[PDB]
Amino acid sequence: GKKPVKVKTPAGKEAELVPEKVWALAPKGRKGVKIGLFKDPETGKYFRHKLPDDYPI
DNA sequence: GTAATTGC
DNA sequence: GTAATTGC
């Protein structure tokens, strides 16, 4: 389930974007975080950003 | 270092 | 090959 995520673009605007790809980033034995790959919708620049912990992977 | 991911 | 992304 790839629902939109409220993120801040590297331009500095709040935007609800569907991530292109999501995965967990976690050392062994750690909870870690969830990461998404996003494309800025007007500049076209790719960037990574943390996702909420409840986001489906 | 660490964990995975991938556009650059 | 690795910058950049979180958290410890």
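Following Swiss-Prot, chain A shows residues 4-60, kept in their order.
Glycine residues also receive a Cβ, built from the backbone N, Cα and C atoms like all the rest.
Under its mutagenesis annotations, Swiss-Prot gives A:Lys24 to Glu the following note: Slightly reduces the melting temperature of the protein. Slightly reduces affinity for calf thymus DNA and poly(dA-dT) oligonucleotides. Increases affinity for poly(dG-dC) oligonucleotide. Slightly reduces thermostability of protein-DNA complexes at low salt concentrations. Reduced to three states, the DSSP call for A:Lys24 (mutagenesis position) is strand. Long-range neighbours of A:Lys24 (mutagenesis position) (same chain, six or more residues apart, CB within less than 8 Å of its CB): A:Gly39, A:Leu40.
Within the same chain, no residue at least 6 positions away from A:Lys31 (mutagenesis position) has a Cβ under 8 Å from its Cβ. Quoting Swiss-Prot on the mutagenesis of A:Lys31 to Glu: Slightly reduces the melting temperature of the protein. Destabilizes complex with DNA. Slightly reduces affinity for calf thymus DNA and poly(dA-dT) oligonucleotides. No significant effect on affinity for poly(dG-dC) oligonucleotide. Reduces thermostability of protein-DNA complexes at low salt concentrations.
A mutagenesis experiment is reported in Swiss-Prot for this position, A:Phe41 to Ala, and the note states: Results in a significant protein misfolding, reduced thermostability, reduced ability to mediate DNA compaction and bridging. No effect on DNA binding and constraining DNA into negative supercoils. In sequence order, A:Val8, A:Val10, A:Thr12, A:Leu20, A:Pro22, A:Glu23, A:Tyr49, A:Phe50, A:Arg51, A:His52 are the residues of the chain that are 6 or more apart from A:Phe41 (mutagenesis position) and have a CB within less than 8 Å of its CB.
Its own atom aside, the Cβ of A:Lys42 (mutagenesis position) has 15 Cβ atoms within 10 angstroms in the protein chains shown. Annotation note: A:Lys42 (mutagenesis position) sits in a strand segment as assigned by DSSP. A:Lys42 to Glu appears in Swiss-Prot as a mutagenesis experiment; the accompanying note says: Slightly reduces the melting temperature of the protein. Slightly reduces affinity for calf thymus DNA and poly(dA-dT) oligonucleotides. No significant effect on affinity for poly(dG-dC) oligonucleotide. Reduces thermostability of protein-DNA complexes at low salt concentrations.
Here the residue is the original one, but Swiss-Prot notes a mutagenesis experiment at this spot, A:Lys48 to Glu: Slightly reduces the melting temperature of the protein. Slightly reduces affinity for calf thymus DNA and poly(dA-dT) oligonucleotides. No significant effect on affinity for poly(dG-dC) oligonucleotide. Reduces thermostability of protein-DNA complexes at low salt concentrations. Taking a C-beta cut-off of under 8 angstroms and a sequence separation of 6 or more, A:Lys48 (mutagenesis position) has the following same-chain neighbours: A:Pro13, A:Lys42.
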Q) Does DSSP put A:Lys48 (mutagenesis position) in a helix, in a strand, or in coil? A) coil
